[PDB]
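Asks: I'd like to ask some things about the structure below.
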Amino acid sequence: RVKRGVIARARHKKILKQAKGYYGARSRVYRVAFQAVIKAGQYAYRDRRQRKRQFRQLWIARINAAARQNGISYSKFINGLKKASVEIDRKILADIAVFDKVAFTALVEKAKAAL
Amino acid sequence: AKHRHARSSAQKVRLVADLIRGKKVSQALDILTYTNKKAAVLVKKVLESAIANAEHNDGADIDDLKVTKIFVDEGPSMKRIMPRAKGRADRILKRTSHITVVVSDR
RNA sequence: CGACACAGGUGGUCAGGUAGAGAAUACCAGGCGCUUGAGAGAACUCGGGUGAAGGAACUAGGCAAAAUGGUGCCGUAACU
RNA sequence: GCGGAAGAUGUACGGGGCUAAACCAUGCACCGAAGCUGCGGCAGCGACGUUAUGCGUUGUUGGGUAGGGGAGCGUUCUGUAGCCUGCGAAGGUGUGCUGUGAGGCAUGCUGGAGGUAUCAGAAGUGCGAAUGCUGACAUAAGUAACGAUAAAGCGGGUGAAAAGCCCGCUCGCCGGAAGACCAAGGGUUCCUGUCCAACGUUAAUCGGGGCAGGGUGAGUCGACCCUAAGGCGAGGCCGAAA
RNA sequence: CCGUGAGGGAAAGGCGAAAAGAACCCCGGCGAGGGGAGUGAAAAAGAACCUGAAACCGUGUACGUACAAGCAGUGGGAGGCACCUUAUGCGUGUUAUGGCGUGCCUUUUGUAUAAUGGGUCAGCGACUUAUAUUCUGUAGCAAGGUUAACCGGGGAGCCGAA
RNA sequence: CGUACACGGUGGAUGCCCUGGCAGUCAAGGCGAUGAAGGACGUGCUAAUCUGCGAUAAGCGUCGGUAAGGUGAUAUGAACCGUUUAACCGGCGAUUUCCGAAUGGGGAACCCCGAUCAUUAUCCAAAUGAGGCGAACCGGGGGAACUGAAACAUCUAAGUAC
């Protein structure tokens, strides 16, 4: 009796739509969509996030690849950094001493000093 | 010109349609004279009646009128009782296809 | 009649049309061509013919196939 | 450490490989989690004070299948108050924005007639998941299948078109029979003319196809008539009677 | 329409205000159809003809693509190509290459699983009534309280009051 | 060849409409031997269906109403009817084939008569009755089982189904 309405047939799309990064099917079909994105939402229920504290195994072990060329590295490079000066945080740093043959040394003559 | 209800199969249409989609209208007449495919006639009585009505009406020169775009997508499918198998009944989902052809000056 | 223009099923009369013991092959009369096509000289499968020498050694069993096979004369066992 | 230790399509610690990147006794410095610390942010539960679920402070901090408890968005129609619309609605397609979300909203196109918000109700109220039901559709495939009455061939005619419509010749098939006459049964399918969209497992100017007309004129043929096994109705006889 | 018969038993709604339903001409074997043209606010209404989606077909567009390994993503950094109706070092389409990644559902102690079910789609598809009893939350009034048949009255009668 | 989209198609959902259903209420309520209900076959200039009639055949007559147009659904062609007022809507009368309770007899609609039982009886069928139909309600007789009792022989379903 009750016409299905704006539900079901209104549930096929509003899904199958969102898939800009879909698959052969599971984008053309709904009985693959759902159970496909079901892994989605989860799988990374709250993980992208994983990136940090993951590839961060670098930016600490590259930082020595920055040093160890103009003296010592890692061990006493990020320990003389929190010695003299405002102590610049290491985030963009440990990624700068690579794509520029400058500024990298602007933290080696800072360290090895006030040691 | 365009066509409509054709006993064609749409699939076995766009087979002869191809090969006669390029330039030169004359190159579309020499070929299609021998096709060994039912899909030759009909699709020829067009792209011939298309080159026609292209001369008179829609003024154009036959010397430089070529085949630019020819496609075949049409229907409809009708319930038919074609007796297949020794004894049985079955409805054919046969489709059709229209041979639309535009042969202006390229 | 069998769901079909289903090689299935369905009674009677014509059993002296011409050559043989005969209502057995060939052929008048009469009827018909209504049981999908085209192009090289394969393997394999369905029916069939012929195969040297041995010849059932195959096999549950000679199954299958083959042999004998018309007519006349002679001649013909155990058993009953 | 070695002997004892023999097997199945090419033999190894994860591999490279290593005499130390082995093993044992010690030692130094590092790498390394959503763990521990720290900043910000959401929440919930409980405690204290409180009218307060408003603040302040405090504890755990906050994983969950079965199960218990609690709040909510959306849908249909009928109320009150109150709005939108052919200077165009609902719906549909694509796109922008907001919300943790269910969901709400806007723009463009289409459409072209109605459609909402608030509070209070009413509900045959919101689904991927039964060799489920029905309809539709894709792949499979343009793939498997057409054979004792195995018969057609060469010229010609007609035609827009003819390998199977027609003419001639040649060549064959059947013979208790594909010959002739009939019962049952079927029933106009018969004939002529005009056609072919459908039917004729190809084509057709052909047809037992489509349309329109036409055809089946007995005293002695058959029915009609009669009866057989047997059946029925009426009187007679049995709770009752088909 | 099916079955000897009893019996069984579908599907198919809508042109437009008016038909006012395509005159005339070209094409074609043809009252088919096509082109052009006409009517009307609109035929992107021409006749199973309002609107007209999904599965799906053809074509075409964007971008890949015949060394390439497989859930087909996330984050980071590089390549490009293509488009500047949402101007702002801000995005899309698809995509080359690289690091990871064994559909989805029931049963079972354990299933991705050589355990079962589904080819795909849409629609369809499963806790409801009166009465009585026992609790709970909310609300009115309080040893009184409620009526039933039938009349806006009734109290019969029921439960409670030792 | 993979995916998204665009144009066209397929398909038919969706939105809107609906000359249909479903449900409730009020009113009204029997038909047939002067042969009904039903069925068959016919009947309109052309008509195949449906409807209406029936060989005076989608009709005839009378009165009243109504009204100038009409010849049923079909808006065709031809033709015709109406003001000697029809079409159309309502009482009463006439006609009313054959079978059918039929009932002479037989019979798949065809051929020849009050059949059968019974009452009265002028015992002559002469005068009469019965013999059928109808949605389900009331009455009078006959009378289960599945099932419940989580088995089952009382009991139960039932005094129900038939």
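The numbers used for chain B are those of Swiss-Prot, and the residues that appear cover 5-110, in sequence.
Recorded method is electron microscopy, 15.0 Å.
Just so you know, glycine gets a Cβ as well, placed from its N, Cα and C.
Below are the features listed in Swiss-Prot for this protein:
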VARIANT   B:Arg8 to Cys  In strain: SK1048; decreases translational rate, tRNA binding and subunit association at 44 degrees Celsius; does not alter 23S rRNA or uL4 interactions; not erythromycin resistant
BINDING   B:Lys90  L-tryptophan binding site
MUTAGEN   B:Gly91 to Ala, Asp or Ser  Abolishes translation elongation arrest of SecM
MUTAGEN   B:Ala93 to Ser, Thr or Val  Abolishes translation elongation arrest of SecM
Asks: Rounded to an integer, what is the Cα-Cα distance in Å between B:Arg8 (variant position) and B:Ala93 (mutagenesis position)?
Replies: 28
Asks: Any idea which of the recorded positions B:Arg8, B:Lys90 has the thinnest Cβ neighbourhood at 10 Å?
Replies: B:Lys90
Asks: Around the C-beta of B:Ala93 (mutagenesis position), how many further C-beta atoms are within 10 angstroms, looking at every protein chain?
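Replies: I count 9 other Cβ atoms within 10 Å of it.
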Asks: Could you say whether, by DSSP, B:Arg8 (variant position) belongs to a helix, a strand or a coil region?
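Replies: B:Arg8 (variant position) sits in coil per DSSP, no helix or strand.
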Asks: Determine, from DSSP, whether B:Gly91 (mutagenesis position) sits in helix, strand or coil.
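Replies: The three-state answer is coil.
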